Amino acid sequence: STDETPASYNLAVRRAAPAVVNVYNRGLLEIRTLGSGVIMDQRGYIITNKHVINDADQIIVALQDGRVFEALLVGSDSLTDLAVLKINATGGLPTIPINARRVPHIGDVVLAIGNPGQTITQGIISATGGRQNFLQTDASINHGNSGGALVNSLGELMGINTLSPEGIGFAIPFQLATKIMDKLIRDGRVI
Amino acid sequence: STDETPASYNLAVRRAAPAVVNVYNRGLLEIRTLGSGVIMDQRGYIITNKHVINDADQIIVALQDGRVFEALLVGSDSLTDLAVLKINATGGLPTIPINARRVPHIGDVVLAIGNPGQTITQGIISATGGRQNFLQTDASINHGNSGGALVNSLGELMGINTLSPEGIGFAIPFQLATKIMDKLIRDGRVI
Amino acid sequence: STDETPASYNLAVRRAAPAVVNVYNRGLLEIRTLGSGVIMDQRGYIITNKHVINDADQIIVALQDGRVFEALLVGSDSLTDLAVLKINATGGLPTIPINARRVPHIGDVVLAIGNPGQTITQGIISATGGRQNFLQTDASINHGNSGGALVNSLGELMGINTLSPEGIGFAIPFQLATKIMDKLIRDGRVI
């Protein structure tokens, strides 16, 4: 035992977890924990759930490495319950690994990462995903990880954890989430 | 990441999932989803749960590949809550992989496959299984997969998912299910 | 399929499960199942939950191999809900594998072993752990395994399953559990 290495998905945690953040509201002084989010690129864009940021007076985002920014709402999308936020990117933002060539398959191991410290759960893709139906997994998806990332054993993004037929959780496929993000960055709320 | 392959049990899904079917009732016009089932052999026999087919006016079975047959009830077994159905086998029926030599061990990875699209969940054998006590697993077993198959990482049948001490699901060991099926094929309902 | 070997954590079950025991009460004749426990060393010391043994007239411990001892309460610790018991050690007691050099990492596969036959569930370490916060896992932790062991793929002890924010279970890190045990062996109940 002392010699061998335990079976683990910590590799995927190290690669992906730095990019998953905590999202807060700062009403006026009161601070509330809204949910989780995912940093997508170096420009400083972040995906979360529309319900997380629906009634936010001031939106704060907190990385695992200690940094704390204020975020502005780029726009949202009610059908997929997504929302894009924006923050100034100090040189060096951790971003969620994305592989556009990677095709998710049923049975793929996935970790749901969310920051209520950080909390990670394991399952598989039960079913591959408005425009299209969503990705299903038996990894626990709750408020503490709603808006966070779902990743495979390599750390590659498979989807965005979402809330709301029992024992199964839902994520929005990363292909669709990317397209919704882009369209929200250009136009605003899009229909 | 782009180079490497994600950890996955999709191999077992491809081998086993084609054999798991949807079972319906066709009362007179109304169609209801009863549950799931498993095709056992080329003769066209199918195992499901006695409770799934208990009050069926007309029984319909639907494969993943698009084919739709009517099934007749060969007989049932109340103690194990199993039921054997029969359909005409067009040349080429997908059958559930079975390995009679394979000995299931505690800790074995298992997938619960059921067709409510198809839905798959992952766990292990918590406990190895009337005549004998049943197999236990922490893979989610619900109505959407009740009557479906439980399989290992190789796709080999370990048992038949059944419903009805929390957080644990139950399947009937494939050895016992085979024997009950045979006895139901020969005699009818057996005691 | 017939050739290949199923993915399994049965290795860790064989190494660790023999050490996890059933704990009973023997009030005066009535016998009740209190919960689970873990044999730590050859001296015959056993860890369980303070709540399992809180109102015990007579404490009985039963190994998987058939042996049945009476245990005496060495002392307890309310903050961590732990308790140390003692039994006479016939030559040959199975003990829970412990690796003091092993550092638990987030994402590590873990099995929760408890004896309500024996029942085992699988998850990962969601979060690494009074003195310190506890270890989190998505492996099912219930009464049937409360007081039992949490182990990695190698069978090495990671913590003691404990009961009492949804979908997540808690174990006391094995490093802290060792220290509490020692201090309870020397002084008694410790503060």
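We're sticking with Swiss-Prot numbering for chain A, so the shown stretch reads 39-66, 74-161, 165-177, 185-219, 229-255, in order.
Backbone N, Cα and C atoms are what each Cβ position is placed from, and that goes for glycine too.
Listed in Swiss-Prot for this protein:
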- A:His96: active site, charge relay system (ACT_SITE)
- A:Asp122 to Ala: Causes substantial reduction of peptidase activity. Binds activator peptides (MUTAGEN)
- A:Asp126: active site, charge relay system (ACT_SITE)
- A:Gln191 to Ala: Loss of peptidase activity (MUTAGEN)
- A:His198 to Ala: Behaves like wild-type (MUTAGEN)
- A:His198 to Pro: Partially bypasses the requirement for peptide activation, acts synergistically with mutations that disrupt contacts between the protease and PDZ domains and with an rseB disruption (MUTAGEN)
- A:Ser201 to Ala: Does not restore RseA degradation in a degS disruption. Loss of RseA degradation (MUTAGEN)
- A:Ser201: active site, charge relay system (ACT_SITE)
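Taking the features listed in Swiss-Prot, we show where each one sits on the structure.
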residue  : record                           : DSSP (3 states)
A:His96  : active site, charge relay system : coil
A:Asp122 : mutagenesis position             : strand
A:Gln191 : mutagenesis position             : strand
A:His198 : mutagenesis position             : coil
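Other C-beta atoms found within 10 angstroms of the C-beta of A:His198 (mutagenesis position) number 18, with every protein chain shown included. Take the CB of A:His96 (active site, charge relay system) and look out to 10 A: across all protein chains shown you find 19 other CB atoms.
Spacing of A:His198 (mutagenesis position) relative to A:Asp122 (mutagenesis position) is 19 Å (Cα to Cα, whole number).
Straight-line distance between the Cα atoms of A:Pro161 and A:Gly165 is 7 Å, even though 3 residues between them have no modelled coordinates. Spacing of A:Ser201 (mutagenesis position) relative to A:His96 (active site, charge relay system) is 10 Å (Cα to Cα, whole number).
Note that 7 residues are not built between A:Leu66 and A:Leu74; their Cα atoms stand 5 Å apart. A distance below 8 A between C-beta atoms marks none of the recorded positions from A:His96, A:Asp122, A:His198, A:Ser201 as lying next to chain B. Flanking an unmodelled run of 9 residues are A:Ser219 and A:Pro229, whose Cα atoms lie 10 Å from one another. Close to A:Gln191 (mutagenesis position) in the fold, though at least 6 residues off in sequence, lie A:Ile173, A:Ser174, A:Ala175, A:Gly177, A:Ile232, A:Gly233, A:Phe234, each with a CB less than 8 Å from its CB. Flanking an unmodelled run of 7 residues are A:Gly177 and A:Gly185, whose Cα atoms lie 11 Å from one another.
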